[PDB]
Protein chains: 2
Amino acid sequence: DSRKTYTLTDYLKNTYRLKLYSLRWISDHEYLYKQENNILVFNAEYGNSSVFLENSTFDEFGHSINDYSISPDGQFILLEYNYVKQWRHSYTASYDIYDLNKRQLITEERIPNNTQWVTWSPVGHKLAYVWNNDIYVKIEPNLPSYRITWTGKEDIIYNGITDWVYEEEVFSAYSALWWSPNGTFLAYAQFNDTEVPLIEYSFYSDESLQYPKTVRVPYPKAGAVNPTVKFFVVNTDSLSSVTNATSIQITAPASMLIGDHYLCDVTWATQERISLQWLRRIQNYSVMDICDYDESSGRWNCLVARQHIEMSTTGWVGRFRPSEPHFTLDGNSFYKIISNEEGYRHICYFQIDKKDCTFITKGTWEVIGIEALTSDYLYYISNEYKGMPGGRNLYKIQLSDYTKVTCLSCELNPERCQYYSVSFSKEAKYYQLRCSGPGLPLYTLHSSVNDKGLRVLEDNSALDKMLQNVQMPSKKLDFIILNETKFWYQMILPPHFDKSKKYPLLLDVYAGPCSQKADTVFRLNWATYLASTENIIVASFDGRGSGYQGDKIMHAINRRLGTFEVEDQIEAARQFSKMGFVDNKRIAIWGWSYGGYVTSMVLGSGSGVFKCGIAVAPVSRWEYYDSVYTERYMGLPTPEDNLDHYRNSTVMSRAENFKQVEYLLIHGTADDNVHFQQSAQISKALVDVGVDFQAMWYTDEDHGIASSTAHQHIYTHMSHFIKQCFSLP
Amino acid sequence: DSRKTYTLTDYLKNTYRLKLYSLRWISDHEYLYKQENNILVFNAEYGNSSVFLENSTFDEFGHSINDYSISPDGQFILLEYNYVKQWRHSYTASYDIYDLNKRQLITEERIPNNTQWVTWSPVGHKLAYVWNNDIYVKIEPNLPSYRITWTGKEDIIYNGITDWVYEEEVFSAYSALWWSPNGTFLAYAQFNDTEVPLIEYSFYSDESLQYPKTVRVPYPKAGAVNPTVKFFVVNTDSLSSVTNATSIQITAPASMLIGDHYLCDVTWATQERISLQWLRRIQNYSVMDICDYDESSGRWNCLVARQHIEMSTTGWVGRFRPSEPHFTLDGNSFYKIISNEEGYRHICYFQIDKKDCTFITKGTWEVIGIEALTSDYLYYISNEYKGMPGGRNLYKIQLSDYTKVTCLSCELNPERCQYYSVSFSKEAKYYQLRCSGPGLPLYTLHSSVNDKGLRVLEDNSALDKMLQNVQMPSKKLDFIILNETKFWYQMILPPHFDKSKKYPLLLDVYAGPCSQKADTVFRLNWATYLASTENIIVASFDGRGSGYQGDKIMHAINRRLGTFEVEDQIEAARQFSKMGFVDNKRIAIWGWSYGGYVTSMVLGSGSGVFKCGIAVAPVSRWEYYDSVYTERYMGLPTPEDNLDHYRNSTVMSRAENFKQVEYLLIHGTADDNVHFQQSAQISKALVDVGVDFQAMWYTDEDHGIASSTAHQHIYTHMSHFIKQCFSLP
Ligand SMILES: *[C@@H]1O[C@H](CO)[C@@H](O[C@@H]2O[C@H](CO)[C@@H](O[C@@H]3O[C@H](CO)[C@@H](O)[C@H](O)[C@@H]3O)[C@H](O)[C@H]2NC(C)=O)[C@H](O)[C@H]1NC(C)=O
Ligand SMILES: *[C@@H]1O[C@H](CO)[C@@H](O[C@@H]2O[C@H](CO)[C@@H](O[C@@H]3O[C@H](CO)[C@@H](O)[C@H](O)[C@@H]3O)[C@H](O)[C@H]2NC(C)=O)[C@H](O)[C@H]1NC(C)=O
Ligand SMILES: *[C@@H]1O[C@H](CO[C@H]2O[C@@H](C)[C@@H](O)[C@@H](O)[C@@H]2O)[C@@H](O[C@@H]2O[C@H](CO)[C@@H](O)[C@H](O)[C@H]2NC(C)=O)[C@H](O)[C@H]1NC(C)=O
Ligand SMILES: *[C@@H]1O[C@H](CO)[C@@H](O[C@@H]2O[C@H](CO)[C@@H](O)[C@H](O)[C@H]2NC(C)=O)[C@H](O)[C@H]1NC(C)=O
Ligand SMILES: *[C@@H]1O[C@H](CO)[C@@H](O[C@@H]2O[C@H](CO)[C@@H](O)[C@H](O)[C@H]2NC(C)=O)[C@H](O)[C@H]1NC(C)=O
Ligand SMILES: *[C@@H]1O[C@H](CO)[C@@H](O[C@@H]2O[C@H](CO)[C@@H](O)[C@H](O)[C@H]2NC(C)=O)[C@H](O)[C@H]1NC(C)=O
Ligand SMILES: *[C@@H]1O[C@H](CO)[C@@H](O[C@@H]2O[C@H](CO)[C@@H](O)[C@H](O)[C@H]2NC(C)=O)[C@H](O)[C@H]1NC(C)=O
Ligand SMILES: *[C@@H]1O[C@H](CO)[C@@H](O[C@@H]2O[C@H](CO)[C@@H](O)[C@H](O)[C@H]2NC(C)=O)[C@H](O)[C@H]1NC(C)=O
Ligand SMILES: *[C@@H]1O[C@H](CO)[C@@H](O[C@@H]2O[C@H](CO)[C@@H](O)[C@H](O)[C@H]2NC(C)=O)[C@H](O)[C@H]1NC(C)=O
Ligand SMILES: *[C@@H]1O[C@H](CO[C@H]2O[C@@H](C)[C@@H](O)[C@@H](O)[C@@H]2O)[C@@H](O)[C@H](O)[C@H]1NC(C)=O
Ligand SMILES: *[C@@H]1O[C@H](CO)[C@@H](O)[C@H](O)[C@H]1NC(C)=O
Ligand SMILES: *[C@@H]1O[C@H](CO)[C@@H](O)[C@H](O)[C@H]1NC(C)=O
Ligand SMILES: *[C@@H]1O[C@H](CO)[C@@H](O)[C@H](O)[C@H]1NC(C)=O
Ligand SMILES: *[C@@H]1O[C@H](CO)[C@@H](O)[C@H](O)[C@H]1NC(C)=O
């Protein structure tokens, strides 16, 4: 075989590039798609298109446009520019609105620079935005804004946007604004961080900055004072009739008000009914209130007969938070993913004023998400097919007959396609299927009326042809049985893999709660190079604490992070050794974030199994990580609750055992998420017991170490380290 | 040779210890000396002693005593405890006073906790102390304090103590208090840092600390707003319990008041006469005022006829600051080191009211310091002997006939002893000589009247016996000639050095202005180990910019840091690499502080001479370092002054040239001096150009990286790096 291999430069320079097909539904039968910087509009039924916005239109706009957003009535387009990233989801930007009918930029009453969030109403062309921590509404794009809040205050009061911890750990979004279905009402949350402590770190900036800047962020570490939250609804239709429209507060239930709590979900049911879910700071008790607008009082009332409790005796509520409800059109019932009596997550059907629900799916597999609901069908993704917890398919269940469940994707291309996601048009008339592996991604379009495939949108035939000239690695997905339970693993195997040889092995770890590192997804990544060019097996194992296999497995680490999930990676490496194609003297481990924590715990365990390892941006002590994530699994770090385990589960306490291994510790100095502090404390502990190790800081990089140069630098540095460890030239 | 070598553990565990003999003169004929934690008093003439304080005296004291200070009259001892270090010289502590006559600890009116500086008067037993940035005076140890100042304010107003930059770069001390010779008057400086910007950096502390602390220090970087200064004198004999004390201000001369300036020296001449030197912010102009008490007005007057101006056309004034004057007994004349008309620093004799001084020494060598003055002789250290700028000897010059100069140390033991310092008794009746090399240190006592050698105090004979058992390296000191000028170097050569073999070579560099790395001092350090155990030659070179050889050499880098001193280290290595016994494939370079900057500039030069190097806490860009040191050499970073060269002399601009060398970059995170920022910007520049390198941070370590565990860890890490570079096992 004289074909080239997949090299590090190939990875770092994106030589072999996956094509996507990212579309945006603007209706029940049209979508937008960018082609040669032109935005085209496509007809789903026939596949013909036209130019929606010529790629030259904003030549002489004077700025580079980052993104765009069409009003639901298609009368306007919002153009985003001057984009400046903040955390994982947050950023600020400038906005212009372009009038499509008269084909002209609107120059009057512009959205201000440094706007934090903007969203159209779901119907028409109203806008809500947040600027300097207060909410503003525009009824018409060219006309003046109406201010909604006056309490906004940098780092203290957040209206309509989340603070750091709610952005990262509860909403996975910066926005905390929710328009009603037809745009009459605007709901929002207000966060108060007044007594929340600040994480402080230096940012060095360009070489020209003489004094470093101190970045200061309200961030509650485990056990600290959390932000408090209030919820409001305003009637935007009243805005042009009164000077100052009233924001009506909906208070949390008494069972939440007795102590610390969170708002964790907001979902509109009808034009005059909203559901809110609340969670206790001890995250095993959740309450949903269903609240109706009282026209005679202008108030929002939440009948106790409509309140729904969710709790767990074995762990926390939800995979990472309570699931979202999907209401029927009349808003009198809803479907929601709930853990059943056997501990498997399945779809339950609720009437709003009845406490007991009815499970409509069951079995020893789980529903991943509900994707669409019509009058006749519910569409969901699950890992049922072939009992592979790491596969994903789309299913359809008849609402009048639950025995009628159809798999829409399972058999389309079963060899190539075992991991799907879906994108439905506005009334679920069409759907795009996206297949992520195990073969090359395939994107296809389907009609819901007959479930027939309309056409292939992207098939990655260009890449298929390129990769034919490369010695690519293969991937095995399989399981081992421990204590009568199947635990799944994957291996990236070198080309021409030969079972009678002994290969070096790298264990690639994450292993946080509900994680999944063994799956059917196709990836071109660092492991690809390591296997293809360096003949290293790269393996991953999903042990106790891992997700999508029921609560018996997921809740095994409840109140006990740093125990079974760590031990199970060690045992996985033992089991791989027993398979006979692994060089016992050359087994390494690596991970990022939680995977950095686990790597570090494994390297400090004294097991003798691992020669070396690499931790990137590790957690080292749970008291240094945020409250919402940490306490979900660990409870509170007090003598009365779980302080003893918090104190027993640190990396630093294992420092002496690092004498036995080669370690490389890496961290970005501007990491707002897992603070540089965490690695600073690992290194001090290692120095204090006289252990030699290797280190690398990345100036001004955050948790993703994702700038183009730093990305290339880190993988280059790590490659040298691994190769040296394994005596590879 | 079956003998052991000098190993890394020997260096780190201090297995081979130099003995010292630290005495404190308390009169013209007695000194104090600590023996077995007893404090003994010695008669200089006969060498008999008595116990002054038993080591058992404070057995039940209840705190460990950090240090002590006996009052000049022997009646009290000040006991220092609860020591907490601040910067290079600053610290706070608690103090108790023990009355030696009544053998009792004083319990009334005690010195407060967290005291910043304490000092006895020079005669008797008055005390002055600074607490909460204000000055207090006690006339008797058991009596209440008189508060002298009321303006003290943390980080803003400093009375009687220095701020960060005056401590490090001006006074080399935290105290800004100066008692008059008999204690009548107490002079002091006040610093005002109102508009000085703060450097901010994180401090992580013990693992128990949930949130990192931000340390904030008023520190003026090059070109930034500097502290301002005022000077005052108070009469301690006329203090009142009923009224606040009156401090008299002495203002700076008008030629200083015109712009930014510094107070740089304070020296009392008589009981009623004080000298002050001031320095312009452009540090090539200095003025001395001589001020006399006026008993009828109670004020201090400085006659313009007694003003003495000092300026430099080629550089800055003084080696690092204007030199201190040495007044005669009547205070009508003084001696001071000044650069002569050929640029060599020699002793000049001034009359207080005459502009012209008379040089009393001359030659192509320099006076290092003035050590004592009597009516007949002035005693000084110089590098005259054998024309060796890296040796030091004690001389006396007859004040009535300047042709009569006598070397007092040169011939005592010329083979062992070529580097001396001295400590004279109160009226120069006796002196202690301290020989530091090139043989083992030797401490001897002498009488001035006929320069008799009275006795050997400590000869290090025990260490000599031990060292005969180990294969110690040798040291060569010699010179190369670069266009017509001798430049000196030293090499630490392996045991059994064979000039027909080719050894690897490490260049140990500092090379700051007025530095000297080639000398006759005996050292037991990391180089000792590298030569003795690893057979590496460790060389050092003093090129342009170096000290003690005249201003033509020292001022060669005026306004041009990072040019000639860098070029000259490359040239030295180029020359060493041709000498016959050097392996030109294995030459390395390392340095700390200024030496880290030079190392980094050398590695970024593109010379091709060096395989690898190590930079510890380097300067990387002059705009990041403090105003007083930086501007002394570089002027101000403005377009009108020297900005272009500030911008041309960074490490970051040379990043691309690091592609052909191996570099290790090390910095402590709590470096208040050369901020971690400076290395953070180097790393980012190398990442940006795609250059791989090695790094190590030291959490919570400062510029010295001097904690016991961090010290051992750094030298261990550097040793592994150099051995790898040189292919040494
Ligand atoms: C965000 O939450 C903070 C509390 O964490 C609220 O701050 C508190 O506001 C109350 C009422 O305005 C303050 O009480 C007042 O104190 C003053 C004395 O200074 C007294 O004159 C008043 O009669 C009353 O007692 C309280 O000082 C303040 N507490 C803190 C810790 O700042 C704040 O109002 C919340 N903001 C919003 C928009 O919800
Ligand atoms: C330490 O130095 C600071 C900085 O120069 C001194 O503060 C300054 O003090 C003067 C005199 O009080 C202030 O002058 C005032 O100016 C304002 C204009 O803002 C004017 O309204 C008044 O007529 C007055 O003249 C000046 O503002 C002030 N600057 C500051 C604090 O930023 C301070 O007095 C010095 N402290 C000591 C103890 O020497
Ligand atoms: C050191 O000893 C001196 C006396 O020592 C005598 O020892 C002889 C061997 C010889 O060298 C002789 O010349 C020398 O004098 C102590 O001196 C004494 O000091 C006290 C003062 O408190 C007086 O009472 C004595 O008169 C005086 N003797 C003389 C004439 O000097 C001295 O105190 C002692 N010093 C120490 C620190 O122990
Ligand atoms: C709109 O109404 C709100 C709520 O009443 C007003 O905000 C209050 O303003 C007063 C006076 O400044 C404060 O004391 C209250 O604390 C405010 N409450 C809130 C909820 O912010 C707001 O000022 C009104 N704006 C206008 C234009 O009248
Ligand atoms: C969007 O829904 C809202 C709420 O139901 C509608 O506003 C109500 O309209 C009804 C008329 O059927 C009236 O009884 C009320 O006066 C309105 N109530 C409120 C809360 O304002 C609104 O008209 C709907 N919009 C559209 C376009 O149908
Ligand atoms: C939510 O979790 C907490 C913490 O585990 C539970 O509180 C425990 O309650 C048990 C039984 O009532 C007590 O014996 C313990 O003292 C509590 N745990 C500790 C050690 O803090 C609570 O019961 C859980 N709630 C649900 C719904 O199961
Ligand atoms: C000694 O001088 C200080 C001058 O400040 C006096 O102390 C202050 O008096 C002022 C009144 O002008 C108060 O506002 C302060 O609180 C006082 N002290 C401090 C801590 O600043 C003091 O009274 C003077 N004593 C005499 C005898 O004159
Ligand atoms: C310390 O020196 C001071 C200053 O010369 C002496 O104080 C003077 O002494 C005479 C007494 O003979 C008085 O007439 C003067 O008024 C004093 N001057 C001042 C400024 O007070 C003093 O004698 C010396 N003190 C000691 C300890 O000897
Ligand atoms: C102190 O140094 C400054 C800076 O080098 C000197 O100022 C320069 O002097 C020359 C000659 O007059 C001028 O041509 C330059 O333009 C001056 N300014 C600068 C910023 O370079 C000053 O002359 C020096 N003083 C002494 C005593 O020599
Ligand atoms: C897409 O084309 C539509 C034209 O309708 C006919 O197209 C023929 C090719 C055939 O498939 C017939 O069945 C169709 O009736 C037109 O109406 C749409 O406006 C076009 N859409 C876009 C976005 O270009
Ligand atoms: C602009 O659009 C046209 C589509 O016909 C295409 O030829 C051209 O390459 C596009 N340019 C950009 C900016 O990609
Ligand atoms: C946004 O900032 C730009 C650049 O300074 C300015 O010209 C423009 O007027 C600003 N836009 C708004 C809405 O204020
Ligand atoms: C204390 O002092 C005695 C007196 O000579 C000395 O010999 C002894 O060894 C010392 N030991 C201590 C307590 O340091
Ligand atoms: C110093 O602090 C200790 C402990 O609080 C206290 O007992 C002592 O009195 C303090 N000393 C003085 C002189 O203030």
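By Swiss-Prot numbering, chain A shows 38-766, in order.
Recorded method for this deposit: X-ray crystallography, 2.0 Å.
From the backbone N, Cα and C atoms, a Cβ is placed for every residue, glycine too.
What Swiss-Prot records for A:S630, A:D708, A:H740 is active site, charge relay system, and it gives sequence analysis as the kind of evidence. The annotation that Swiss-Prot gives for the mutagenesis experiment A:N85 to A reads: Does not inhibit dipeptidyl peptidase activity, interaction with ADA and homodimer formation. Annotation of the mutagenesis experiment A:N150 to A in Swiss-Prot: Does not inhibit dipeptidyl peptidase activity, interaction with ADA and homodimer formation. According to Swiss-Prot, the mutagenesis experiment A:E205 to K carries the annotation: Inhibits dipeptidyl peptidase activity. Quoted from Swiss-Prot for the published mutagenesis A:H750 to E: Inhibits strongly homodimerization, dipeptidyl peptidase activity, interaction with CARD11 and T-cell costimulation activity.
Overlay of Swiss-Prot feature records on the structure.
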residue: A:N85; record: mutagenesis position; DSSP class: coil
residue: A:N150; record: mutagenesis position; DSSP class: coil
residue: A:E205; record: mutagenesis position; DSSP class: helix
residue: A:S630; record: active site, charge relay system; DSSP class: coil
residue: A:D708; record: active site, charge relay system; DSSP class: coil
residue: A:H740; record: active site, charge relay system; DSSP class: coil
residue: A:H750; record: mutagenesis position; DSSP class: helix
Nearest recorded site to A:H740 (active site, charge relay system) by CA-CA distance, among recorded positions A:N150, A:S630, A:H750: A:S630
Number of Cβ atoms other than its own within 10 Å, given for A:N150 (mutagenesis position): 12
CB contacts for A:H740 (active site, charge relay system) [other CB atoms within 10 A, all chains]: 20
Position of peak Cβ density within 10 Å, selected from the recorded positions A:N85, A:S630: A:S630
Candidate mutagenesis positions A:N85, A:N150, A:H750, pick with smallest Cα gap to A:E205 (mutagenesis position): A:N150
Filtered A:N150, A:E205, A:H750 - mutagenesis positions with C-beta under 8 A from chain B: A:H750
Residues that sit under 8 angstroms from A:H750 (mutagenesis position) by C-beta distance, when 6+ apart in the chain: A:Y735
Annotated recorded positions A:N85, A:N150, A:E205, A:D708, A:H740, filtered by Cβ under 6 Å to ligand 10: A:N85
Using Cα positions only, nearest of the recorded positions to A:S630 (active site, charge relay system) (A:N85, A:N150, A:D708): A:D708
Cβ-Cβ neighbours of A:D708 (active site, charge relay system) (radius 10 Å): 22
Neighbourhood of ligand 12 - recorded positions from A:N150, A:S630, A:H740, A:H750 with Cβ under 6 Å: A:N150
CB contacts for A:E205 (mutagenesis position) [other CB atoms within 10 A, all chains]: 22
